[PDB]
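Everything below concerns the one structure shown next.
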Amino acid sequence: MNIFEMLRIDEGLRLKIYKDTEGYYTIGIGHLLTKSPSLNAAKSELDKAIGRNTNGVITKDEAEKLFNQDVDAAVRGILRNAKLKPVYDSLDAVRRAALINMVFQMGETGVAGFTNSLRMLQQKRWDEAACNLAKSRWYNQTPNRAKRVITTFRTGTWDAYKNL
Ligand SMILES: *SCC1=CC(C)(C)N(O)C1(C)C
Ligand SMILES: [Cl-]
Ligand SMILES: [Cl-]
Ligand SMILES: [Cl-]
């Protein structure tokens, strides 16, 4: 198991424009196109992201290319962020994947806002971090995914993903 397989499970794969859990236009493996209500604005972002006239449909190769770029960007965003980098540096390889997962889903700014949870993770207080992470809109809006990510932080294993 690794970060790519992990996010593929959490995000799924769809080759036509769709609305994510928040109702935002998205495509591929959780690639957010726009927060704008307009399907035309989304198709225009998609064409720009892909580099051709897509008409809202992409191939699997194209979805996987956006995915590679998105995972890379999330990692580089953690490493350049002053609140995230020290947490990331403190963690083992499995829990690092959990942090990347959160950043991929909510962005660098959102995760940097979990000030108290980040401090507990850095201190390696795993049960206490898990309880604090669950006191969040994130957990309340997407409970099954949040539970998988939180269990990964708690245990340092891939158990929440292995029967999937
Ligand atoms: S978040 C810690 C916690 C409190 C209580 C309601 C007693 N629980 O069942 C858990 C362990 C979730
Ligand atoms: Cl998704
Ligand atoms: Cl892009
Ligand atoms: Cl969920």
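Count begins at 1; order follows the chain as displayed.
Using the three backbone atoms N, Cα and C, a Cβ is placed for every residue, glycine included.
Going by Swiss-Prot, these are the annotated features:
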MUTAGEN   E11 to Q  Complete loss of activity
ACT_SITE  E11  active site, proton donor/acceptor
MUTAGEN   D20 to C  Nearly no effet on specific enzymatic activity
MUTAGEN   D20 to E or Q  Loss of 99% of enzymatic activity
MUTAGEN   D20 to A, N, S or T  Complete loss of enzymatic activity
ACT_SITE  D20  active site, proton donor/acceptor
BINDING   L32, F104, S117, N132  substrate binding site
MUTAGEN   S117 to F  10-fold decrease in enzymatic activity
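Ranked by Cα separation from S117 (mutagenesis position), the binding-site residues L32, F104, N132 are led by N132. Of all the recorded positions in the record (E11, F104, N132), the one with the smallest CA separation from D20 (mutagenesis position) is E11. A Cα-Cα distance of 24 Å separates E11 (mutagenesis position) from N132 (substrate binding site).
Among the recorded positions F104, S117, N132, no residue has its Cβ under 6 Å from any atom of ligand 2.
Within 10 Å of the C-beta atom of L32 (substrate binding site) sit 17 other C-beta atoms, taking all shown protein chains into account.
Cβ-based neighbour count (10 Å, all protein chains) for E11 (mutagenesis position) stands at 20. Within the same chain, residues at least 6 positions away in sequence whose Cβ sits under 8 Å from that of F104 (substrate binding site) are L7, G30, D70, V71, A74.
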